[PDB]
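Chemist: One structure is given below, represented as structure tokens, and several questions about it will come after.
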Amino acid sequence: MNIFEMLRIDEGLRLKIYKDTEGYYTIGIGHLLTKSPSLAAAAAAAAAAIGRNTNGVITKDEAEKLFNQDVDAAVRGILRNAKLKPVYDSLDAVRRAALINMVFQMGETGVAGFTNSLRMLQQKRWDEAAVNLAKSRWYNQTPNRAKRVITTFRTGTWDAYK
Ligand SMILES: [Cl-]
Ligand SMILES: [Cl-]
């Protein structure tokens with residue numbers, strides 16, 4: 001299993017604009033287009049992202065391309081962030097995927113706000129960090145996905161995705 005496979009299970013693939021779990025316009029593999037309510041502002045963002053008039057639908061190829069860019073951006077955001085980098089540096093390969101996953105979904109700023117849990121991951125106190133991440137809006141809003149990420153951090157294995 002790897003970060004790409006992990007995120008492809010968590011996000012799914014939609015080739016037509018859709019709405020995320022919170023209502024935002026998304027397309028592809030979890031690619032947020034815009035937070036605005038306007039389908040049109042979203043169609044515009046989509047065209048800008050794809051380089052073509054898209055009339056709201058993209059190919060699998062275009063979706064994968066956006067996905068590749070977003071994972072790369074997820075990783076570079078983490079390495080550039082003063083709060084995240086040291087957490088990342090400290091983790092094994094599996095748990096690193098888990099943190100990239102969180103950054104992909106909530107952005108660097110958001111993950112950066114899990115100060116107490118980050119501190120416990122850094123200390124390798126898995127069970128406590130898992131308990132702490134569970135009292136978050138994140139956990140309460142997308143519980144199944146969050147349980148998967150949380151178990152990956154607790155255990156260090158891909159079990160939850162198998
Ligand atoms: Cl983009
Ligand atoms: Cl969920």
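Going from the start of the chain as shown, residues are counted 1 onward.
Recorded method is X-ray crystallography, 1.9 Å.
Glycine residues also receive a Cβ, built from the backbone N, Cα and C atoms like all the rest.
OK, Swiss-Prot features for this one:
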type	residues	note
ACT_SITE	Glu11	active site, proton donor/acceptor
ACT_SITE	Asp20	active site, proton donor/acceptor
BINDING	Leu32, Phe104, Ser117, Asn132	substrate binding site
MUTAGEN	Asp20 to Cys	Nearly no effet on specific enzymatic activity
MUTAGEN	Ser117 to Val	50-fold decrease in enzymatic activity
MUTAGEN	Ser117 to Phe	10-fold decrease in enzymatic activity
MUTAGEN	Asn132 to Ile	5-fold decrease in enzymatic activity
MUTAGEN	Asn132 to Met or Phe	2-fold decrease in enzymatic activity
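Let's see these features in context: how buried, what's close, how far.
Modeler: Take the CB of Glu11 (active site, proton donor/acceptor) and look out to 10 A: across all protein chains shown you find 20 other CB atoms.
Counting only same-chain residues at least 6 apart in sequence, those with a Cβ under 8 Å from the Cβ of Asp20 (mutagenesis position) are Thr26, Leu32. Secondary structure at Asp20 (mutagenesis position), as computed by DSSP, is coil.
For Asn132 (mutagenesis position), other Cβ atoms within 10 Å of its Cβ number 19.
In the shown protein chains, 24 other C-beta atoms lie within 10 A of the C-beta of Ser117 (mutagenesis position).
In the three-state DSSP assignment, the secondary structure recorded for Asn132 (mutagenesis position) is helix.
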Chemist: With every protein chain in view, what's the tally of Cβ atoms within 10 Å of the Cβ of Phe104 (substrate binding site), excluding that atom itself?
Modeler: 27
Chemist: For a quick check of understanding: given the listed substrate-binding residues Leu32, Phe104, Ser117, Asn132, what is the maximum Cα-Cα distance in angstrom, as an integer?
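Modeler: The widest Cα-Cα gap among those binding residues is 27 Å.
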Chemist: Which one is it: of the recorded positions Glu11, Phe104, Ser117, whose Cα lies the shortest distance from the Cα of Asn132 (mutagenesis position)?
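Modeler: With Cα distances computed to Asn132 (mutagenesis position), the winner among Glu11, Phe104, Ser117 is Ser117.
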Chemist: What Cα-Cα separation, expressed in whole Å, is found between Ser117 (mutagenesis position) and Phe104 (substrate binding site)?
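Modeler: Cα of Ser117 (mutagenesis position) to Cα of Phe104 (substrate binding site) measures 17 Å after rounding.
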